[PDB]
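Enquirer: Here it is, the structure, as structure tokens.
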Amino acid sequence: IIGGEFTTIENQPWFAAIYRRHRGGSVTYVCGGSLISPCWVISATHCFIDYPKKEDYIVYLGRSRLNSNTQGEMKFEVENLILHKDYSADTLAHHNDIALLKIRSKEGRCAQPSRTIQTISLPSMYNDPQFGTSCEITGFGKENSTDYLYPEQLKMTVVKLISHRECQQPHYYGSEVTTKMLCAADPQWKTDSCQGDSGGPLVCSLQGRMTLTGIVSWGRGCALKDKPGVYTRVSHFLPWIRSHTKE
Ligand SMILES: N=C(N)c1ccc(CNC(=O)[C@H](CO)NC(=O)[C@@H](CO)NS(=O)(=O)Cc2ccccc2)cc1
């Protein structure tokens, strides 16, 4: 997250931190995610596409820090890793960048709600906030494009939804952005999501309710003028979500 402010898991109870174990013994952060139900976390496919081995991932809920423990946090293994079959990456755009991870503790249980662990509601069929609406993003992503390390404390910021019409302009992203995507940015181009924030949630208050409107996916640079962050439009994948989370 470029700019923005540091926060705690208490204020983002649905945020999931996903790590990958290495042959040696080191565990590195991979991507963010969101708990949409006790046993399911939603994230982005590009995060796991090169290493689709479910056994090498660890999911943390109720965690505020990157490399240290938080009281109340819960550790989970990945029972099932579901990547989208039509995922593909072009020059800039990442298509169908969404994924599902069925989690389970070592005892075989799913998440237990608490003050630091809660689910986030999914949107309704083709029911997104109006463009211009302010939404929040959260992540352990880079604070600056030139950094090679991630912040130790979780961060959050607020950006505004941009219409497809504006985002499809020549100086923006042209035809690379489709209707299955959502653009969002800071009108001043000072705050934005960045590398390491992938998979995280773009949350918007929709009719009084906190809704998982987008998933951090891609963008040209970070906090660059006329280069909004692009998010997977969750409201367009409800069918895919429901069909895979059944049985
Ligand atoms: N809002 C943003 N600006 C933004 C930028 C990046 C991401 C994470 N996703 C990726 O990096 C994804 C894949 O991991 N790739 C991209 O996006 C590509 C195009 O396919 N563009 S980029 O090379 O310009 C990203 C970048 C590199 C170095 C420094 C800053 C940014 C998420 C949000």
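In order, the residues displayed for chain A correspond to 179-425 in Swiss-Prot numbering, which applies throughout.
The header says X-ray crystallography, 2.0 Å.
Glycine is no exception: its Cβ is also placed from the backbone N, Cα and C atoms.
What Swiss-Prot lists as active site, charge relay system is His224, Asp275, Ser376. Where Swiss-Prot documents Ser323 to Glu as a mutagenesis experiment, the accompanying text is: Abolishes phosphorylation, proadhesive function and ability to induce chemotactic response; when associated with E-158.
A description of the local structural setting of each listed feature is requested, covering burial, neighbours and distances.
Expert: Reduced to three states, the DSSP call for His224 (active site, charge relay system) is helix.
Cβ neighbours of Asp275 (active site, charge relay system) (same chain, under 8 Å, six or more residues apart in sequence): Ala222, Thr223, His224, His262, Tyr265, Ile393, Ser395, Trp396, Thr410.
Long-range C-beta contacts of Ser323 (mutagenesis position), restricted to its own chain and to partners at least six residues apart, with a cutoff below 8 Å, comprise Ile180, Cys372, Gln373, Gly399, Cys400, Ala401.
Sequence-distant neighbours of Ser376 (active site, charge relay system) (same chain, six or more apart, CB under 8 Å from its CB) are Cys209, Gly210, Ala222, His224, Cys225, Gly319, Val394, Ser395, listed in sequence order.
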